[PDB]
Amino acid sequence: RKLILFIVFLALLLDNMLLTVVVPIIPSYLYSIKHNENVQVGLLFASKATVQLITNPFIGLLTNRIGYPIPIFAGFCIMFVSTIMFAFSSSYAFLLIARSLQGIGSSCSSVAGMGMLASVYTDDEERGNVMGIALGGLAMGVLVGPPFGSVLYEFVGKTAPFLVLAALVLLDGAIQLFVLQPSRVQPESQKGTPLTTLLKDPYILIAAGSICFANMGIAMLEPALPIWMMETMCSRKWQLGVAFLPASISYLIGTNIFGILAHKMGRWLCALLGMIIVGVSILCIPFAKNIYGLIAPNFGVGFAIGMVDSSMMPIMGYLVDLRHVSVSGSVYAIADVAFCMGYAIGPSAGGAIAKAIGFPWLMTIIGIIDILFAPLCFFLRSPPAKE
Ligand SMILES: COC(=O)[C@H]1[C@H]2C[C@@H]3c4[nH]c5cc(OC)ccc5c4CCN3C[C@H]2C[C@@H](OC(=O)c2cc(OC)c(OC)c(OC)c2)[C@@H]1OC
């Protein structure tokens, strides 16, 4: 069980690291190779999220039939294929294919690893701690990703970060042989309430929408910032990923503080404050004209997003416990749908908005939306039960 937890933690870490390594590399690479680009990069970045969203229903149907280890190993293989294609491709179509494949492997590994964790551990006190440790590998991967890719892209070329990540994925796949023996076919049983029934509830809609908008505020920022940083003639040496580093660190700091402070303060008020701070900070991003000017707004963005998430995940758990037949994975299913929809709508519309009216107005619109959604958290002050 320790090895399974480590395997799932490392799988999520490598998935998010591969998702975030391309942020400083590909936009600058496609920007340089040219010398409508915004829309192309937006579609390239949103393809992974939309493919993962589409694939999610068809992975549960596979785990319900052949168990967890086979889709886990298939996810690892797809991750290695995507990593190699990222490493060696130099064309837009191949990069799009590599991004799309990452969605299939990410869905496979996330759904099957989380199910395996939620089913192996029988004691709910142990299961909660285990799933907290494993799900924390996503934010650690997001933190590690950008600076590593930026430094290796500046100093030892574009292929090196992806080759190193491919080696890590190979090591994880070799660990799978020692631990799981993916040839094992296992049964599975379905419990709880179907997701489509939960999404019909307006309160779960409020919480999921808050999370979706809070994370879309940076889903749009991921492909657009490395192109807007060309206004400062910014180099890649300790700059293109270190620009995103403060948000990654502040997310961890804010989650650590407010996962404790929210229960005392109130999760609805905590989420409302987080939404307001997110809006204000992404409004304050465009006015910076130096790399040192992005430290405060990115820190605010990460801190407030961590505040919103720490306030909203227990809120969703409490809501599904009150209103429907809850299971250990319902909160993760709702949050994953919210994240996928946010990261799919973000870049796709952000590219068009940036082309039409520019990046500062894109950030202004997103900040206004994130501020205006905050008052809807008042409906979560005391939600009633249903017959
Ligand atoms: C698509 O998403 C991700 O890439 C992950 C991150 C999303 C977002 C983010 N992206 C960035 C990209 C950057 O590029 C340079 C820089 C900074 C950021 C930040 C800072 C803010 N934030 C950090 C990451 C959050 C992660 O999600 C969880 O940690 C999580 C935890 C849970 O429980 C503890 C869950 O279960 C309820 C759960 O359910 C889905 C998810 C999420 O994985 C699903």
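Numbering, chain A: per Swiss-Prot, residues 19-53, 126-477 in sequence.
The way this entry was determined, per its header, is electron microscopy, 3.2 Å.
Note: Cβ is positioned from N, Cα and C throughout, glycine not excepted.
Residues or ranges marked as serotonin binding site in Swiss-Prot (evidence: experimental evidence): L228, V232, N305, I308, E312, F334, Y341, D399, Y433. One entry in Swiss-Prot concerns the mutagenesis experiment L37 to Y. Its note says: Abolishes binding to tetrabenazine. Reduces sensitivity to tetrabenazine. One entry in Swiss-Prot concerns the mutagenesis experiment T38 to A. Its note says: Abolishes binding to dihydrotetrabenazine. Abolishes dopamine uptake. Under its mutagenesis entries, Swiss-Prot includes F135 to A with the note: Abolishes binding to dihydrotetrabenazine. Reduces sensitivity to tetrabenazine. Abolishes FFN206 uptake. Abolishes binding to dihydrotetrabenazine. Abolishes serotonin uptake. Record note (Swiss-Prot) on the mutagenesis of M204 to A: Reduces dopamine uptake. Mutagenesis annotation in Swiss-Prot: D214 to A, described as Abolishes serotonin uptake; when associated with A-217; the structure shown retains the original residue. According to Swiss-Prot, the experimentally introduced change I308 to V is described as follows: Reduces sensitivity to tetrabenazine. Largely reduces sensitivity to tetrabenazine and slightly reduces FFN206 uptake; when associated with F-37 and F-433. Annotation of the published mutagenesis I308 to A in Swiss-Prot: Abolishes binding to dihydrotetrabenazine. Abolishes dopamine uptake. Reduces FFN206 uptake. Reduces serotonin uptake; the original residue is retained in the structure shown. For the mutagenesis result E312 to A, the note given in Swiss-Prot is Abolishes binding to dihydrotetrabenazine. Abolishes dopamine uptake. Abolishes serotonin uptake. Quoted from Swiss-Prot, the note on the mutagenesis of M403 to A is: Reduces binding to reserpine. Reduces dopamine uptake.
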Gap of 72 residues [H53 to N126], endpoint C-alpha distance in angstrom: 14
Of the binding-site residues listed as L228, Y341, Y433, the one whose CA lies nearest the CA of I308 (mutagenesis position): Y433
Using Cα positions only, nearest of the binding-site residues to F135 (mutagenesis position) (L228, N305, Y341, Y433): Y433
Neighbourhood of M204 (mutagenesis position) by C-beta distance under 8 A, where only residues 6 or more apart in the same chain count: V26, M221, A224, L225, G419, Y422
Nonlocal neighbours by CB distance (under 8 Å) for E312 (mutagenesis position), same chain, sequence gap 6 or more: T38, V41, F135, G436, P437
Spatially closest candidate among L37, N305, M403, the listed recorded positions, to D214 (mutagenesis position) (Cα to Cα): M403
Mutagenesis positions whose CB lies under 6 angstroms from ligand 1, from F135, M204, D214: none
Integer Å distance between the CA atoms belonging to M403 (mutagenesis position) and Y341 (serotonin binding site): 15
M403 (mutagenesis position) and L37 (mutagenesis position), Cα-Cα, nearest whole angstrom: 22
Sparsest-packed among the recorded positions, when each Cβ's other Cβ atoms within 10 Å are tallied, from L37, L228, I308, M403: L228
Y433 (serotonin binding site) versus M403 (mutagenesis position) - Cα distance in angstrom: 18
Local backbone state of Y341 (serotonin binding site), from DSSP in three classes: helix
